[PDB]
Amino acid sequence: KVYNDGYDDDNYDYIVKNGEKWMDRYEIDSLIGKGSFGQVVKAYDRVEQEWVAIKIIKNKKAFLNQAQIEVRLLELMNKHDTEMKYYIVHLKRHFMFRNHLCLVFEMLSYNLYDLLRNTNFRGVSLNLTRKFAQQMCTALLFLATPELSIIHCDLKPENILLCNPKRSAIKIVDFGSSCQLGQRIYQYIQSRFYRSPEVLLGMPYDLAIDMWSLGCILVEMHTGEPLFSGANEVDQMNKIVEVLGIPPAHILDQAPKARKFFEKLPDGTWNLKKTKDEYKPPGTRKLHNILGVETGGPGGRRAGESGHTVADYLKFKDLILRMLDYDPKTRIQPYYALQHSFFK
Ligand SMILES: Nc1cccc(-c2cnc3[nH]cc(-c4cccnc4)c3c2)c1
């Protein structure tokens, strides 16, 4: 009947009551998101005197444990990150309230999935896409400092928030499914739309997986829609092969899951496998035409606008193709990304 003295519901989640004060400190405004992890409320802090977002974790051991890993990793980033200038969302403090791990974060404006939706899935300025990329490149650079070596493992529009609603300064969230570099524990990682070939094929993954995600994320912020929107892993791979071609032989020869999507022919090469129930041939929907670098941008709608010339679109195709490199070792890394001619 009543679980945890009637504070929790059937899903072990704390039932939110708008107005309820905690610990003569936090004043709960409302609920704003939920997830697997638990819930995220809006709440004023009277000691510091600001709005904060408190991530309420579910009163259950499995969720308490992985939230505890995340708290470790965030605190660890706050040791390096001194002047909040590497675009990570700040963990402020954490406490136990009524048998729930609560994480207090800095409060932020809507995520980039909301921003995309507010333009009815038709994207925003190349000018803004450059600002977001620069900011996200440095955040990655920071994650790749050797002491950290933190892989987010889940970058999508959903996990990138704006600081101010009238300013382009962003941050990253959701390190709850995010590990450090090391021996391979999981295989089924990342959101499908933004999952890399090394993962789909089931090979050793390192910090380059987040760079693939970003690569997919930036195109979506300018076009409006996902670059690769696969129903399942078989569709996803095929949709990558629509654009980037069949992956190189030496990578497919190594891949454990290379027969889920391909077949090795009698003459050494790899071909696609036919399916249940119409794609384009490998590498024939070229990003040049997806972005529309000669046709006034994504579906013509940027023709004539400042900073959307063939000159500017070519720099943005070059970096994006360089991020979407099939090979995790030659793929571009954040220190060279920032050097690229696109941020000039
Ligand atoms: N209104 C709204 C919509 C989407 C995200 C947020 C928001 C604002 N600030 C935040 N700080 C930390 C989070 C957050 C995000 C994901 C999981 N747990 C906390 C967080 C979320 C707020």
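In order, the residues displayed for chain A correspond to 134-410, 414-480 in Swiss-Prot numbering, which applies throughout.
A Cβ is built for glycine as well, from the same backbone N, Cα and C atoms used for every other residue.
Among the features that Swiss-Prot reports, active site, proton acceptor is placed at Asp287, with the record citing a curator's inference. Under the heading ATP binding site, Swiss-Prot lists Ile165, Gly166, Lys167, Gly168, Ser169, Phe170, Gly171, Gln172, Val173, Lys188, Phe238, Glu239, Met240, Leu241, citing a curator's inference as support. Among the sequence features in Swiss-Prot, the mutagenesis site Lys188 to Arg is noted as follows: Abolished protein kinase activity. As a published mutagenesis entry, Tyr321 to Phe appears in Swiss-Prot alongside the note: Mildly reduces kinase activity. Does not abolish autophosphorylation on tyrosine residues.
What Swiss-Prot annotates, mapped onto the structure for a quick look.
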| residue | record | DSSP class |
| --- | --- | --- |
| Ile165 | ATP binding site | strand |
| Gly171 | ATP binding site | strand |
| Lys188 | mutagenesis position | strand |
| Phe238 | ATP binding site | strand |
| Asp287 | active site, proton acceptor | coil |
| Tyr321 | mutagenesis position | coil |
Cα-Cα separation of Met240 (ATP binding site) and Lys188 (mutagenesis position), in Å?
-> 11
Once near-sequence residues are set aside, which residues in the chain of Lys167 (ATP binding site), 6 or more away, have Cβ atoms under 8 Å from its Cβ?
-> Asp146, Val173
Identify which of the following recorded positions, namely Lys167, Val173, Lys188, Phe238, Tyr321, place a Cβ less than 6 Å away from any atom of ligand 1, and list them by sequence position.
-> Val173, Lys188, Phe238
Roughly how many Å separate the Cα of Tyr321 (mutagenesis position) from that of the residue listed as 'active site, proton acceptor', to the nearest whole number?
-> 11
Whole-Å Cα distance, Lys188 (mutagenesis position) to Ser169 (ATP binding site), is 12
When a 10 Å sphere is centred on the Cβ of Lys188 (mutagenesis position), how many other Cβ atoms does it contain?
-> 25
In the structure shown, which of the recorded positions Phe238, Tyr321 has the fewest Cβ neighbours within 10 Å?
-> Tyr321
With 3 residues left out of the model, how far is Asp410 from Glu414 at the Cα, in Å?
-> 7
Counting every protein chain shown, other Cβ atoms within 10 Å of the Cβ of the residue listed as 'active site, proton acceptor' number 22
Distance between the residue listed as 'active site, proton acceptor' and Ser169 (ATP binding site) at the Cα atoms, whole Å?
-> 14
Any idea of the Cα spread of the ATP site, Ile165, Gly166, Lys167, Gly168, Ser169, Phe170, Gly171, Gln172, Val173, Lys188, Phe238, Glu239, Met240, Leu241, as a max distance in Å?
-> 21
